[PDB]
Protein chains: 2
Amino acid sequence: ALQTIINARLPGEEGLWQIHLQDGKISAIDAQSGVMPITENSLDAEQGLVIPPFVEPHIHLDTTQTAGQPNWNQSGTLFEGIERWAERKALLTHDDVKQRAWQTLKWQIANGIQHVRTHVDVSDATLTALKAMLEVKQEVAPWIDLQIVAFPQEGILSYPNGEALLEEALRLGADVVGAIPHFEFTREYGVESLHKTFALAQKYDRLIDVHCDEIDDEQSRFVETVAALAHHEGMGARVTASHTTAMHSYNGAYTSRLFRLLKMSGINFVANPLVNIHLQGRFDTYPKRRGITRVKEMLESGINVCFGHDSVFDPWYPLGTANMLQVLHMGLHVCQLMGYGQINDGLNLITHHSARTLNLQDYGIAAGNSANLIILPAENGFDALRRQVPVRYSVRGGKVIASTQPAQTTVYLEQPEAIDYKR
Amino acid sequence: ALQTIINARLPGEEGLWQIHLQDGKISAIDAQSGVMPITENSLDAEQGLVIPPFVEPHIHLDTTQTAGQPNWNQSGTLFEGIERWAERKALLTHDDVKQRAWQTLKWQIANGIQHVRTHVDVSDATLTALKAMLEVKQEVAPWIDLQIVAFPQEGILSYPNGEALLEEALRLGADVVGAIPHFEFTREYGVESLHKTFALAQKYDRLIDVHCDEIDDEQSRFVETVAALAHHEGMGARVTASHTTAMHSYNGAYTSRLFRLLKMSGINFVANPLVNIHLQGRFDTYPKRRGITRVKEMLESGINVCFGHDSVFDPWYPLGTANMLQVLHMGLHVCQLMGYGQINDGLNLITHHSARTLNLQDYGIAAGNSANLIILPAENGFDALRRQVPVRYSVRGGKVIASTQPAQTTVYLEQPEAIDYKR
Ligand SMILES: [Fe+3]
Ligand SMILES: [Fe+3]
Ligand SMILES: [Mg+2]
Ligand SMILES: [Mg+2]
């Protein structure tokens, strides 16, 4: 079994480091004064970057891999997506959900993702997708720690038996309580739905992740209730507000007042760049707003924010290979986090900040933690992002669970020359 | 003791008038058909304007005189102001508050101000500033009638024990119940805080003065709740909405609907020109809104509105000499009340309208009232405002409590010539 990771670079640290492993955990981390020789039981990072695993804080595994079945979304709109999904209803079975979820999970394992939070639609009396996902969670456990959010997609108060079904999902084992206040019939139902969500989270000791203000409506302010209730209950660390795309459209004075509460509350925020740029701004003609939440300002204020993929290869988002560096690339561009340090520090948005969002208790390259880490064939976060590098090795419990042999590119000039896209 | 004020001009009246004094009160007011001779016990207004005392309806004596201690606010922003104040915390003592409050009160006495309403931060378990201000109120009584507002600066529902501290302040003697709904964590806390404020005012028979919608947010509409609750309780005369700067940003249709209620409710409004032009519009780039409430429209609709200085020589407003004619000058410009009559009638915004805001029962040059009046060396309100004249004499209880010997300016041309800035 592997005993050491050598010649590793660490974000924010100078030089090379050696990570000692024992009994599936990291026993010690020591600085090197030069390059160490390889040997039996040593995994050579080759001066590449070593980081804790990538994290997917927001994905819908119940709908993944269904694009084009039975028909393709040709307009690309949300409206048509709903119609295309409806045409596939006859194929939505226990086994179908498990097969598709596992296909995307394998791409995630290949991409160094060891922690995933999936929302599962529980606005279904049969709870078909939820029952399937609970089995998938157990099956994939050796490779990925999967959290399941009971997501009442059609609303809690605006759908028949919505609250009873949400609670049933928690009784069956869902890890997180979801909500979608802006989709409820009225603002009052929206606010009330959040009180019910928090009461359920406290009753069952579960986390909360709300699809919050995902709409280009400057009056959609459910985020202040999410933060206020979290502050009142002293549970900010266990609470997440996903999307908050309406914040992109708020006036600055209200946003400034709100930020004081967001910081005090300690809640987490998830932005989903690939999907937000695609589905937001659809009611504008020109100019067209970007529609991503205030990521740059959150970072400047010390508010925890991170990035999710949201959807993969389905009616709502036809693209994706479940790659977090690709999600990060889009977010840095749309949010204009394009200075060198902003890009280099970008890795935090898909590693540490996401681990905090999932309330993980065993995460990070530190002595005593499980030996879960990945190796990128790049010098730092900037280099990894610019070249969109694959994950050379993914290690979990001190064992290799994925590896990618890099592509090899050659140009035939006066003589053959290898191209690695470095200067 | 003084027995008469002679050769006085009165706003809106033709000619000169004689004001007879007896036992500290105004016994009678009689018109003169010409200029009266001076004599023992007669104070000669010298055809200057005589008016009841200036009033300061909104000031923060607990923070006054602290600019630059220990450091100056260099950006001039609200954010930096909060930080600069925090650096002075070690100096905030009982004696410090009394010393600074008294310094500004002396400037006010010098400026003919005999009525002052100060807000005091009661979001402090030790209520240090409040205890100091209650002593200052007693000490300054011979010269100024000071009203104290228990101002829950950090919110009523959004600060630990906020409501209990607000009530404690009333039990200690604060004259007015304050609130700040737009600063509460949520809109619901904002509305609820107003119900609590009104309940306390009725329980203790106190006035109300709310820091209301002081934010460039077109959705901040707490003013309608303040007016509706006042109308319901039949207590409009005892209620004031300070700032209402959000009203500057409302659409016209909602404002028109709202105005019917504002008039019916009978509540008072305070605009703070020097501070509002400075702190509002800070989130705009260009064009930049003025951010003062709808003063001109309130006047046209018969809604009582008046002007306050707000802050004097502190982190939030570095300037000021506590001069009401200077406050009026700024308000007339920013609110575009620049026609001759609008400027001339401007004095009402710092005298009669402010007295109504403070619910004063002994105010005005009328027989039976206490002999509290001031003399301006000007022909009318327009002239006093244009030349920013000092207060020649301030009389309280029939005795002179302040006087200013005017500056004397000379230009040396072919011969020396006195310049008084009159044409
Ligand atoms: Fe989602
Ligand atoms: Fe104030
Ligand atoms: Mg979605
Ligand atoms: Mg203020």
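Chain A is numbered as in Swiss-Prot; shown residues: 5-427, in order.
According to its header, the structure was obtained by X-ray crystallography, 1.3 Å.
For all residues, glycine too, the Cβ spot is worked out from N, Cα and C.
Among the natural variants in Swiss-Prot, A:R13 to W has the note: In strain: SO5076. The residue drawn here is the original one. The number of other Cβ atoms within 10 Å of the Cβ belonging to A:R13 (variant position), over all protein chains shown, comes to 22.
Of all Cβ atoms in the protein chains displayed, 28 besides its own lie within 10 Å of the Cβ of A:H62 (Fe(2+) binding site). Taken from Swiss-Prot, the feature Fe(2+) binding site applies to A:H62, A:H64, A:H215, A:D314, supported by experimental evidence.
Residues or ranges marked as Zn(2+) binding site by Swiss-Prot on the basis of experimental evidence: A:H62, A:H64, A:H215, A:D314. Within 10 Å of the C-beta of A:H64 (Fe(2+) binding site) we count 25 further C-beta atoms, all protein chains included.
As a published mutagenesis entry, A:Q157 to A or N appears in Swiss-Prot alongside the note: Less than 0.01% of wild-type enzymatic activity. On its own chain, A:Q157 (mutagenesis position) has A:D125, A:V126, A:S127, A:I184, A:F187 as residues at least 6 apart in sequence with a Cβ closer than 8 Å to its own Cβ.
Residues annotated as substrate binding site in Swiss-Prot: A:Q157, A:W320. Classification of A:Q157 (mutagenesis position) by DSSP places it in coil, neither helical nor stranded.
The mutagenesis experiment A:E218 to A or Q is recorded by Swiss-Prot, whose note states: Less than 0.01% of wild-type enzymatic activity. Same-chain residues at least 6 positions away in sequence with a Cβ under 8 Å from that of A:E218 (mutagenesis position) are, in sequence order, A:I184, A:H186, A:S246, A:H247, A:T248, A:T249, A:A250. For the recorded site, A:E218 (mutagenesis position), the DSSP three-state label reads coil.
Per Swiss-Prot, the feature active site, proton donor maps to A:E218.
DSSP classifies A:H247 (mutagenesis position) as strand under the three-state reduction. Of all Cβ atoms in the protein chains displayed, 29 besides its own lie within 10 Å of the Cβ of A:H247 (mutagenesis position). One mutagenesis experiment catalogued in Swiss-Prot, A:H247 to A or N, is accompanied by this note: Less than 0.01% of wild-type enzymatic activity.
For A:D314 (mutagenesis position), the same-chain residues 6+ apart in sequence whose C-beta sits under 8 angstroms from its C-beta are A:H62, A:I63, A:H64, A:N276, A:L278, A:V279, A:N280, A:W320, A:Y321. Secondary structure at A:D314 (mutagenesis position), taken from DSSP and collapsed to helix, strand or coil, is strand. Listed in Swiss-Prot is the mutagenesis experiment A:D314 to N, annotated as follows: 35000-fold decrease in catalytic efficiency.
Among the mutagenesis results in Swiss-Prot, A:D314 to G or S has the note: Still active towards cytosine. Shows increased sensitivity to 5FC. The residue drawn here is the original one.
For A:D314 to K, R or H, Swiss-Prot lists a mutagenesis experiment annotated as follows: Loss of enzymatic activity.
Experimental mutagenesis is annotated in Swiss-Prot for A:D314 to A, with the remark: 17-fold decrease in catalytic efficiency with cytosine as substrate and 2-fold increase in that with 5FC as substrate. Shows increased sensitivity to 5FC.
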- Same-chain shell around Zn(2+) excluding A:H62, A:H64, A:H215, A:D314, C-beta within 8 angstroms of the CB centroid, reads A:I63, A:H123, A:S246, A:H247, A:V274, A:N276, A:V279, A:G312, A:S315
- Note on the structure: A:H215 (Fe(2+) binding site) to A:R13 (variant position), Cα to Cα, whole Å, comes out at 37
- Have a look around A:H215 (Fe(2+) binding site) and count the other CB atoms within 10 A of its CB, chains all included. 24
- Message: For a quick check of packing: other C-beta atoms within 10 Å of the C-beta of A:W320 (substrate binding site), how many?
- Response: 22
